[PDB]
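Student: Before anything else, here's the structure in question.
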There are 4 protein chains.
Amino acid sequence: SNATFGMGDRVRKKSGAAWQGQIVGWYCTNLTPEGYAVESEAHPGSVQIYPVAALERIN
Amino acid sequence: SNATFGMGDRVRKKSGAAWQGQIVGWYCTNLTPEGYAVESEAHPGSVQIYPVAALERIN
Amino acid sequence: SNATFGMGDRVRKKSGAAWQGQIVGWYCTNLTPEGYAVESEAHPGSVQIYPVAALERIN
Amino acid sequence: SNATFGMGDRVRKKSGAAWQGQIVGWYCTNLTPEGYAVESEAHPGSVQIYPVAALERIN
């Protein structure tokens, strides 16, 4: 839809705790109306979820 | 698609650590080809992710 | 030590995503020099970790 | 005590989702009577918690 990222985009956390890897899903709550699941590129199979504002796309 | 759950289904963990609330998203990795994000009904705003085999739908 | 909480204290998240239950552990990193593990009182066996500034003790 | 790992040990997940880095804390619940917090060596500041049986020490 108006989604910021798509499946397979490479993203990282902008600040604080680090995370980097591919978009592998999405979620939506009232607190986080646009959220993404990101599989680490360093730790295959490990997925963490974050609000869109915490993430930025990289090449 | 062939998805087991849809947005808004009420689910719980079958076993081990407990979790219960609404489906709020999805994710797919090689290790977890069908996964869901679940917002707790007890702890609004807190979301955890699980493979489909760990979850069951409730009324 | 100078720890803010002890094992068994009942705590909750102050803001944002909710969580409530007993202190069940601790952790320390450069980003989070004083952190706690909290077992949900609603979802037995489910544990989440947070920095001390995110938590407050309740009766 | 009878703890398997100490602060600063380098550990990894044995199987499934990967994780690797230093022990930075501990937790204890009925479901997980001996658990550890592990800071990723790849993603500084990101910590995940696991039961002792899921982890093994490495050099």
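What you see of chain D is 20-78, where the numbers are those given in Swiss-Prot.
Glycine residues also receive a Cβ, built from the backbone N, Cα and C atoms like all the rest.
Swiss-Prot feature annotations, pasted as is:
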type    : residues                                                      : note
BINDING : D:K32, D:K33, D:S34, D:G35, D:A36, D:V66, D:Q67, D:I68, D:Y69 : NADP(+) binding site
MUTAGEN : D:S65 to A                                                    : No effect
MUTAGEN : D:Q67 to H                                                    : Increases affinity for dihydrofolate 36-fold. Increases affinity for NADPH 110-fold
MUTAGEN : D:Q67 to C                                                    : Decreases affinity for NADPH and dihydrofolate about 9-fold
MUTAGEN : D:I68 to L or M                                               : Decreases affinity for dihydrofolate about 5-fold. Decreases affinity for NADPH about 7-fold
BINDING : D:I68                                                         : substrate binding site
MUTAGEN : D:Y69 to H                                                    : Decreases affinity for dihydrofolate about 9-fold. Decreases affinity for NADPH about 60-fold
MUTAGEN : D:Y69 to F                                                    : Decreases affinity for dihydrofolate about 9-fold. Decreases affinity for NADPH about 22-fold
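How about a rundown of where these features are and what they're close to?
Tutor: D:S34 (NADP(+) binding site) falls within neither a helix nor a strand when secondary structure is assigned with DSSP, and so counts as coil.
Counting every protein chain shown, 24 other Cβ atoms lie within 10 Å of the Cβ of D:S65 (mutagenesis position).
Under DSSP, D:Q67 (mutagenesis position) is assigned to a strand (E or B) in the three-state scheme.
Just so you know, the Cβ of D:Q67 (mutagenesis position) picks up 18 other Cβ atoms within 10 Å once every protein chain is counted.
On its own chain, D:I68 (mutagenesis position) has D:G44, D:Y46, D:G54, D:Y55, D:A56, D:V57 as residues at least 6 apart in sequence with a Cβ closer than 8 Å to its own Cβ.
Listed in sequence order, the residues of the same chain lying 6 or more apart from D:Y69 (mutagenesis position) and placing their CB within less than 8 Å of its CB are D:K32, D:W38, D:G54, D:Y55, D:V57.
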Student: Which ones, out of the recorded positions D:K32, D:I68, D:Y69, lie near enough to chain C that their C-beta is under 8 angstroms from one of its C-beta atoms?
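Tutor: Listed in sequence order, the recorded positions near chain C are D:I68.
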Student: Among the recorded positions D:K32, D:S34, D:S65, D:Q67, D:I68, D:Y69, state which ones have a Cβ less than 8 Å from a Cβ of chain B, giving them in sequence order; state 'none' otherwise.
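Tutor: Listed recorded positions passing the 8 Å Cβ cut to B: none.
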Student: Provide the list of recorded positions among D:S34, D:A36, D:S65, D:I68, D:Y69 whose C-beta sits under 8 Å from chain A at the C-beta level, in sequence order; use 'none' for an empty result.
Tutor: D:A36, D:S65
Student: How far apart, in Å, are the two Cα atoms that lie farthest from each other among D:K32, D:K33, D:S34, D:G35, D:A36, D:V66, D:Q67, D:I68, D:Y69, the residues recorded as binding NADP(+)?
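Tutor: Max span of the NADP(+) binding residues, Cα based, is 18 Å.
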